[PDB]
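This report refers to the structure that appears directly beneath it.
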Amino acid sequence: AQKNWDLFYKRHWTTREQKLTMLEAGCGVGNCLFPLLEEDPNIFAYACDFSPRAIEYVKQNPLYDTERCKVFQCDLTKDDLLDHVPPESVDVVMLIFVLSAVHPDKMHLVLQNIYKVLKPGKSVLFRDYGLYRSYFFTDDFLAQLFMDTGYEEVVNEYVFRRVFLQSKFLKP
Ligand SMILES: Nc1ncnc2c1ncn2[C@@H]1O[C@H](CSCC[C@H](N)C(=O)O)[C@@H](O)[C@H]1O
């Protein structure tokens, strides 16, 4: 698994864009996130990625500042988010083009990990491929997955823009 994702380092925000605290799972090289962080200085981010070759690229980018963003390697499927992220401390979690890469059987080990750090009021902005080594999701299969892992859906919607899905789920 991670082997394939690490080989690649040798799927972008699309108008998805205060004391906001945010986590970007599968941050990547943080191409969209780092610009956002410069534009607003309030935002503190915890960026986590499966591949270490990606985390070094993230540190290399000039935009990277250590006091507006914390970057750490983590496999959400097995590694624990709480060890680097304080509990119920995040106002936004963004799963963008990342749940697809995770296997369906393990796909909820992440929604649960993200769940502990998410503040009870705050939600999880989602952006991923839909249908009607990634996998694609029908709008119902996905809403069930947050429901199975305890989150409550505010928005689930396919975008035609190969398909995309825009979904917002709120932790109770
Ligand atoms: N189980 C897993 N644990 C951690 N990161 C994972 C993962 N499965 C996929 N990823 C990460 O998912 C990311 C998706 S692509 C990068 C993010 C995208 N550019 C954005 O703007 O959000 C990759 O960086 C990959 O390493």
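Chain A is numbered as in Swiss-Prot; shown residues: 41-50, 60-66, 79-193, 218-246, 259-269, in order.
The deposited model was determined using X-ray crystallography, 3.2 Å.
Quick reminder: no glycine exception, Cβ is built from N, Cα and C everywhere.
Per Swiss-Prot, S-adenosyl-L-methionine binding site is recorded for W45, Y49, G87, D110, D136, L137, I157. Within the same chain, the residues at least 6 positions away from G87 (S-adenosyl-L-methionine binding site) whose Cβ sits under 8 Å from its Cβ are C109, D110, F111, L156, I157, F158, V159, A162, listed in sequence order.
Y49 to F appears in Swiss-Prot as a published mutagenesis result, with the remark: Decreased affinity for S-adenosyl-L-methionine. If you draw a 10 Å sphere around the CB of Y49 (mutagenesis position), it holds 15 other CB atoms from the protein chains shown. In the three-state DSSP reading, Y49 (mutagenesis position) counts as coil.
Residues annotated as S-adenosyl-L-homocysteine binding site in Swiss-Prot: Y49, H61, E85, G87, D110, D136, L137, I157.
Mutagenesis annotation in Swiss-Prot: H61 to N, described as Decreased affinity for S-adenosyl-L-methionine; the structure shown retains the original residue. Long-range Cβ proximity for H61 (mutagenesis position), meaning a same-chain Cβ under 8 A and a gap of 6 or more residues, is found for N92, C93, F158.
One mutagenesis experiment catalogued in Swiss-Prot, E85 to Q, is accompanied by this note: Strongly decreased affinity for S-adenosyl-L-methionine. Using a 10 Å Cβ-Cβ cutoff, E85 (mutagenesis position) registers 25 neighbours.
While the structure shown retains the original residue, Swiss-Prot records the mutagenesis experiment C93 to S with this note: Does not affect affinity for S-adenosyl-L-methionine. Under the three-state DSSP scheme, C93 (mutagenesis position) falls in the coil class.
Residue environment of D110 (mutagenesis position) contains 26 other Cβ atoms, counted within 10 Å of its Cβ in all protein chains. Quoted from Swiss-Prot, the note on the mutagenesis of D110 to A is: Nearly abolished affinity for S-adenosyl-L-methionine.
Under the heading of mutagenesis, Swiss-Prot lists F111 to L and annotates it as follows: Decreased affinity for S-adenosyl-L-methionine. Taken residue by residue with DSSP, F111 (mutagenesis position) is part of neither helix nor strand, so it is coil.
The note that Swiss-Prot attaches to the published mutagenesis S161 to A is: Strongly reduced RNA (cytosine-3-)-methyltransferase activity. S161 (mutagenesis position): 18 other CB atoms within 10 A of its CB, across all protein chains. The DSSP secondary structure for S161 (mutagenesis position) is coil.
In this structure, the C-alpha atom of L137 (S-adenosyl-L-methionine binding site) lies 12 angstrom from that of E85 (mutagenesis position). Comparing C-alpha positions, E85 (mutagenesis position) sits nearest to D136 among the recorded positions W45, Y49, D136, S161. Under 6 Å, Cβ to nearest atom of ligand 1: this is the test, and of the recorded positions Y49, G87, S161 it is passed by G87.
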